Amino acid sequence: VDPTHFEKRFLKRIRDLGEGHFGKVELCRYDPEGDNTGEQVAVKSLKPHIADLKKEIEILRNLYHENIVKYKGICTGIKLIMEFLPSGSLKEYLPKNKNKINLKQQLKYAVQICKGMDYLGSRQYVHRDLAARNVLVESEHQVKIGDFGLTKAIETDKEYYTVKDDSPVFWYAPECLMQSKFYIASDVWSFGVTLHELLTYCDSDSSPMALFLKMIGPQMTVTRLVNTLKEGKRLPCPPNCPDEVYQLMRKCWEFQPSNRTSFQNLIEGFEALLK
Ligand SMILES: COc1cc2ccccc2cc1-c1[nH]ncc1NC(=O)c1cnn2cccnc12
């Protein structure tokens, strides 16, 4: 018996967790005993792209880190089976838990995101989609990177991956916008934007999209965004965020990828502030 092979007849749908343009994640119970005692699992599938999901499954199958969502297996068309985290993403959890999550916890979550991300980089992958919606809450003390839908391997001895083919433009570094080039330093830029979200408790009115649209004016959006970044304009300091924290966030946003901070330097910076 292969423990990573989930039989369709025992995989019982409970409800939707979230839906995208091409796929969805559902809460299922794998119940071979048929008495509702089986384990709850998160199941990613496509709407009735297939080749991309198979590449995603093989990426996650080989990633093992305390801050990366656990691969469980497959249901073969194919479905990706993962551990279920009931608290959902930071985007859903943070607005409902402000009283529980203070600055010290936001900085520990920031460290955890950086550790998962530094690990993905050491395995030669560029995430391309780091945003709060992709960071899952295990507990009030732990987060995990929860999706790898856009993840690409960077060729040995190369610095970036060029993407051929709906992009999260308000989280994208200037090289991603202008040349479709994705470096490890591009994920650091996206991390800076995710840190801004975490510090605002994912407030929709001060989302990266809302804030950049106010700067540029509410097919032409991306050109105005690139121009705004070339002028040196950046997302403002979050309310109640100390300047020393905002300075670390600003180091994620150096125009040139080679001038940006590393995830290791960010971890060191946050750990210095936590003392
Ligand atoms: C990362 O979340 C999504 C990714 C998607 C990727 C593609 C399409 C839809 C997606 C929806 C979600 C999502 N939206 N609202 C909550 C959640 N996910 C969880 O609540 C969740 C709970 N354990 N779990 C394990 C793996 C993945 N997701 C989860």
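To match Swiss-Prot, the residue numbers of chain A are left as they are there, and the shown ones run 865-912, 918-945, 951-1039, 1042-1094, 1098-1154.
Yeah, the Cβs are placed from backbone N, Cα and C, and that goes for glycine too.
Mapped onto three states, the DSSP output places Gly887 (ATP binding site) in strand. All protein chains shown were included, and the count of other CB atoms within 10 Å of the CB of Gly887 (ATP binding site) stands at 17. Summarising the annotation, Swiss-Prot assigns ATP binding site to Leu881, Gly882, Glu883, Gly884, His885, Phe886, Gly887, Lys888, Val889, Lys908 and lists sequence analysis as the type of evidence.
Here the residue is the original one, while Swiss-Prot reports the published mutagenesis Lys908 to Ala with the comment Loss of protein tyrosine kinase activity. Taking Cβ-Cβ distances under 8 Å and a sequence separation of 6 or more, the neighbours of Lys908 (mutagenesis position) in its chain are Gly887, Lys888, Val889, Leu922, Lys953, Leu954, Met956.
Residues or ranges marked as active site, proton acceptor in Swiss-Prot (evidence: sequence analysis): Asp1003. According to DSSP, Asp1003 (active site, proton acceptor) sits in a coil region rather than a helix or strand.
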Neighbourhood of ligand 1 - binding-site residues from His885, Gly887, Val889 with Cβ under 6 Å: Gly887, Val889
Cα separation of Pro912 and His918 (whole Å), the pair that brackets 5 residues absent from the deposited model: 11
Rounded distance in angstrom between the Cα atoms of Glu883 (ATP binding site) and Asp1003 (active site, proton acceptor): 16
Surrounding CB atoms that lie within 10 Å of the CB of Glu883 (ATP binding site), all protein chains: 11
Neighbourhood of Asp1003 (active site, proton acceptor) by C-beta distance under 8 A, where only residues 6 or more apart in the same chain count: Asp1021, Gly1023, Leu1024, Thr1025, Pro1044, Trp1047, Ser1066
